[PDB]
Amino acid sequence: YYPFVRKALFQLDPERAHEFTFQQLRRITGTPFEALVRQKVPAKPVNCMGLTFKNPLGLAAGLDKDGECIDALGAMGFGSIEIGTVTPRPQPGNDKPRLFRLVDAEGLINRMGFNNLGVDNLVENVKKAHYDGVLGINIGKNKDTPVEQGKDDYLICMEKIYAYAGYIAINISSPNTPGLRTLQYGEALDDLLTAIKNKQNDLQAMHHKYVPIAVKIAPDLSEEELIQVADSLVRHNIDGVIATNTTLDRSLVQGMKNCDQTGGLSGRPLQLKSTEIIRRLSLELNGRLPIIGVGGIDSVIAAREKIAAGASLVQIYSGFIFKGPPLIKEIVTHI
Amino acid sequence: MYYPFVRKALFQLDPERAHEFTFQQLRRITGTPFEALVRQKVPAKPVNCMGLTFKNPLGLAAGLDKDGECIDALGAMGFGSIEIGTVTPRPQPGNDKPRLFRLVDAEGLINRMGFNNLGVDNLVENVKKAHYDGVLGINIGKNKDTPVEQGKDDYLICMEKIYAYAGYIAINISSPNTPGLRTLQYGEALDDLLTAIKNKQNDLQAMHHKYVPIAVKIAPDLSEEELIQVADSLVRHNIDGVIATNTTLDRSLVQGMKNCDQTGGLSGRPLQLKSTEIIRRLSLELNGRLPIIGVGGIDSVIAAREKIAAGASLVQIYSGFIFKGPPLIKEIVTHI
Ligand SMILES: Cc1cc2nc3c(=O)[nH]c(=O)nc-3n(C[C@H](O)[C@H](O)[C@H](O)COP(=O)(O)O)c2cc1C
Ligand SMILES: CCCCCC/C=C/Cc1[nH]c2ccccc2c(=O)c1C
Ligand SMILES: CCCCCC/C=C/Cc1[nH]c2ccccc2c(=O)c1C
Ligand SMILES: O=C(O)c1cc(=O)[nH]c(=O)[nH]1
Ligand SMILES: O=C(O)c1cc(=O)[nH]c(=O)[nH]1
């Protein structure tokens, strides 16, 4: 029963509880000791972006920033695991405390700031993994890098991970990297997607391997902004879109502790917004490219809601914290 | 006391029997020191709606206590309002068993009860014995054999017998389980029914010297045009509120799941999203002119807040109560 584990883990600070949880998972990942966390789940393959996904449920990015527990996490059922976000150089991200739990809303607020050990380190961890699901590597801009030259940060990363990644996630949706979201808009975006799509072709010829590229978008786009983003992805033949990241919105959590904290809200208070975004995106993309729906998913029905709204795959993070491994099994089994 | 264990035990019984067994025990501990086995202390959150003052914004939706047999016990659990019914003028047995089905992985239900109830006179006798300090809703409908074009008579008969005792009156024209009933939601039929109902209200107010507000409970399967029509009629006829929404014929979210093809109304989590869309569109068309009670897949604080954001002034639960227990009454009332 996870509810008893969660009471205990919740007595610890959000980030401290994470550090502790992963300390443990790191001592067992890729060893027979992952029997402690293994959960059998039905096969439920899905073709998406030219890959076969073991099953439609994925671990959204942010949990295993550095790719330390891929094997252990896969043992829990995930048909895909998105590691990252990594950056070319390591950085510690924003200042603690930067992670807060809205328990009664089953949501999380975070201004982490791309806290990662960098891309070289991630690649070394990924070489130790033996995960038969699809591995996505999420990549981002270094804080100090000027947003005008952010492409350089993304292309460096692509070169080092291309040979080890199932799919690559372009993160331009973090509200905790100053100015980063602007990379979703206008000519900035068009500029970046051309860099990326060019490197991809290069790297395909270099490595003789086909790797899809997916852009992760924020949920706080306007209707016009979303129309422009959808048009852009289609025009640059981006293989997929991850919708969505965390939100600056707070309309559903007023009067709750840590409501006023700065950062991105996730979990149940993002569920509806995230579904709306996907539905409008689906209507715009009209089947021209797949959507990976993440945002507030915390039950079979909610997962299926994102499927009905247009998504070909779903990803979980906050609901994984609040409902634990059992959610993995519910969803894969019944989606 | 811990609900998930209570739930596991009760789910060993078929849904109708689980309910009957539960209600038998509630009835048995009403008026005893074992009434505290269920009493819950919840924060007061007073809201004015339809000219009444609700303890809190959370009501028990109609269907759980069809005959008003457990008002006191259900009230002890913390509901701000209790909607009993649906009742019909004459008693009637409803549709044939099996008629009620759990979708446990969906945290949903399907039902085709067909207004199984002892009749409006039996209920007023129960209501007289009740001691509930919250707002008492009373939900009325058409007897099966009564013709659809004459259905209003059955509603009016009921209003006459319940006016003295109702806190508000709910008009059920949204059951998918009584043939043709949902057609009273359309055109000249809605218009005619609302006229007769509002004129009865006027005669009854004059005869009892008090105004009992009337809310119409609509279905979630209306289209956009039908919903605008429903809004417009409710306003022009000065109906005091709308309760949105009842069960849905939709099954798109429960495909591939045991019982998903059983005929009837789907409720619980697979209805939350649609019930919210309805409320939002209804709210735009009503533009604050009359209040909306929000029922439909509410199973958590955020789900409740989502309905409020969509335009509802109050909310009700049924399925979520079954699946999550009184902890949900407390959670919502506390953080809504
Ligand atoms: C078994 C059952 C019986 C119901 N009976 C009635 C009823 O008699 N009158 C009514 O207006 N609604 C009735 N309903 C609808 C509920 O009041 C409620 O509107 C609906 O289930 C949606 O809310 P929910 O998702 O919380 O269950 C019934 C629902 C169920 C599941
Ligand atoms: C029992 C198997 C462990 C599965 C991992 C789920 C729990 C992780 C610990 C954890 N991480 C977090 C990560 C990010 C934000 C909040 C938390 C948080 O509040 C807790 C308690
Ligand atoms: C905590 C004490 C009372 C709690 C009330 C919640 C349970 C009510 C009994 C009940 N009704 C139902 C009504 C309709 C459909 C299914 C059920 C069902 O499966 C169960 C178990
Ligand atoms: O670490 C972060 O602030 C962050 C990154 C990202 O892509 N999304 C998010 O909600 N937070
Ligand atoms: O008891 C019933 O069949 C019934 C009545 C009603 O008004 N709504 C519903 O979904 N069922």
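Residue numbering for chain A follows Swiss-Prot, covering 2-336 in order.
So how was this one determined? The header says X-ray crystallography, 2.6 Å.
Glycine residues also receive a Cβ, built from the backbone N, Cα and C atoms like all the rest.
Going by Swiss-Prot, these are the annotated features:
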BINDING   A:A62, A:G63, A:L64, A:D65, A:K66, A:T86, A:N139, A:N172, A:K217, A:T245, A:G268, A:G297, A:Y318, A:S319  FMN binding site
BINDING   A:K66, A:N111, A:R112, A:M113, A:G114, A:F115, A:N172, A:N177, A:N246, A:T247  substrate binding site
MUTAGEN   A:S175 to C  500-fold reduction in activity
MUTAGEN   A:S175 to A  Almost no activity
ACT_SITE  A:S175  active site, nucleophile
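Maximum C-alpha to C-alpha distance over the listed FMN-binding residues A:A62, A:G63, A:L64, A:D65, A:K66, A:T86, A:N139, A:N172, A:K217, A:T245, A:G268, A:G297, A:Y318, A:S319 is 20 Å.
Each of the binding-site residues A:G114, A:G268 was assessed for Cβ neighbours inside 10 Å, and the highest tally belongs to A:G268. For A:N172 (substrate binding site), the Cβ neighbour count at a 10 Å cut-off comes to 26, with all displayed protein chains included. Remark: A:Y318 (FMN binding site) has A:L60, A:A61, A:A62, A:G63, A:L64, A:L109, A:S267, A:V295 as non-local neighbours, by Cβ distance under 8 Å and separation of at least 6 in sequence. Residues A:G63, A:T86, A:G94, A:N116, A:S175, A:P176, A:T178, A:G264, A:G265 surround the recorded substrate site, their Cβ atoms falling within 8 Å of the Cβ centroid of A:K66, A:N111, A:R112, A:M113, A:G114, A:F115, A:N172, A:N177, A:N246, A:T247, which are themselves excluded.
In the three-state DSSP classification, A:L64 (FMN binding site) falls within coil.
A distance of 12 Å separates the Cα atom of A:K66 (FMN binding site) from that of A:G114 (substrate binding site).
Highlighted here are the recorded positions (A:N172, A:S175, A:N246, A:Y318) whose C-beta falls below 6 Å from ligand 4: A:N172, A:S175, A:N246, in sequence order.
Of all Cβ atoms in the shown protein chains, 26 besides its own fall within 10 Å of the Cβ of A:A62 (FMN binding site). Between the alpha carbons (Cα) of A:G114 (substrate binding site) and A:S175 (mutagenesis position) lies a span of roughly 8 Å. Each of the binding-site residues A:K66, A:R112, A:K217 was ranked by the number of other C-beta atoms within 10 Å, and first place falls to A:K217.
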